[PDB]
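For reference, the structure discussed in these notes is given below.
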Amino acid sequence: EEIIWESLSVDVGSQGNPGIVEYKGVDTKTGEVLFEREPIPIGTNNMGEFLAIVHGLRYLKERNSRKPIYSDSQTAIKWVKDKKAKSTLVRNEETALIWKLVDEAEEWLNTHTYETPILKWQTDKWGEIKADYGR
RNA sequence: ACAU
DNA sequence: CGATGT
Ligand SMILES: [K+]
Ligand SMILES: [K+]
Ligand SMILES: [Mg+2]
Ligand SMILES: [Mg+2]
């Protein structure tokens, strides 16, 4: 129904899918960019979406913030819930870096706790998520 | 079908 | 139009 403005919003941006993947997190109320991941040469949209949420979890935990996270990715929200990124991307030399980060993100989820609500951004009702890359 |  | 996902 109502946007929770006191929140963190994350999104992926890519050049190709699979392709170059980046992500960022922003203050939903103001759009202030709070973190930005250096581009990863080969990844999928959903791996980036997943990494972005997990990074948000770690960012908020480190700052003792109870803010929820918005993501527009049904897939990544479920992957974080499951603590398991069920990506189809081939594991080979050129995808090594993204798979390393995904493995480490899962590993972090399996060794830490959090109460952060991970909420679906309702793009159809509210427009594009505030962390969108505008491509 | 829905979410990207 | 193509791809990644439930
Ligand atoms: K975009
Ligand atoms: K499809
Ligand atoms: Mg998105
Ligand atoms: Mg977007």
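For chain A, we keep the numbers from Swiss-Prot: what you see runs 61-195, in order.
According to its header, the structure was obtained by X-ray crystallography, 1.7 Å.
In case you wondered, yes, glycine gets a Cβ from its N, Cα and C as well.
Noted in Swiss-Prot for the protein shown:
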- A:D71, A:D192: Mg(2+) 1 binding site (BINDING)
- A:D71, A:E109, A:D132: Mg(2+) 2 binding site (BINDING)
- A:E109 to Q: Loss of activity (MUTAGEN)
- A:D132 to N: Loss of activity (MUTAGEN)
- A:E188 to Q: No effect (MUTAGEN)
- A:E188 to A: Strongly reduces activity (MUTAGEN)
- A:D192 to N: Strongly reduced activity with manganese. Loss of activity with magnesium (MUTAGEN)
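The separation of A:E109 (mutagenesis position) from A:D132 (mutagenesis position), Cα to Cα, is 9 Å. With a cut-off of 6 Å between Cβ and the nearest atom of ligand 3, the recorded positions A:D71, A:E188, A:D192 reduce to A:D71. Spacing of A:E188 (mutagenesis position) relative to A:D71 (Mg(2+) 1 binding site) is 10 Å (Cα to Cα, whole number). Considering other CB atoms within 10 Å as the measure, the emptiest surroundings among the recorded positions A:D71, A:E188, A:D192 are those of A:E188.
According to its DSSP assignment, A:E109 (mutagenesis position) is helical.
Residues within less than 8 Å, Cβ to Cβ, of A:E109 (mutagenesis position) and separated from it by at least 6 positions along the same chain comprise A:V70, A:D71, A:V72, A:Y83, A:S131, A:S133, A:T135, A:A136.
Annotation note: A:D132 (mutagenesis position) sits in a coil segment as assigned by DSSP. Apart from A:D71, A:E109, A:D132, the residues listed for Mg(2+) 2, the same chain places the Cβ atoms of A:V70, A:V72, A:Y83, A:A112, A:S131, A:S133, A:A136, A:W181, A:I189, A:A191, A:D192 within 8 Å of the centroid of those Cβ atoms.
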